Amino acid sequence: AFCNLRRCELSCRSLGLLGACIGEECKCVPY
């Protein structure tokens, strides 16, 4: 299985971050 990486990005774009993935679990971070 993959991350919901598009939803992960879109959920953190409102916070000003770039979303990424580890295995199937996602995290976002500032520029």
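The way this entry was determined, per its header, is solution NMR.
Cβ coordinates are placed from backbone N, Cα and C, and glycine is handled just like the others.
For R6 to A, Swiss-Prot lists a mutagenesis experiment annotated as follows: Small decrease in cytotoxicity towards Jurkat cells. In r-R6A-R7A; 1.74-fold decrease in cytotoxicity towards Jurkat cells; when associated with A-7. Swiss-Prot lists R7 to A among its mutagenesis entries, and the accompanying note reads: In r-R6A-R7A; 1.74-fold decrease in cytotoxicity towards Jurkat cells; when associated with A-6. In GS-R7A; 2-fold decrease in cytotoxicity towards Jurkat cells; when associated with 1-G--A-1. As a published mutagenesis entry, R13 to A appears in Swiss-Prot alongside the note: 1.45-fold decrease in cell death of Jurkat cells.
Looking at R7 (mutagenesis position) and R13 (mutagenesis position), their Cα atoms lie 10 Å from each other. Between the CA atoms of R6 (mutagenesis position) and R13 (mutagenesis position) there is a gap of 10 Å, rounded to the nearest whole number.
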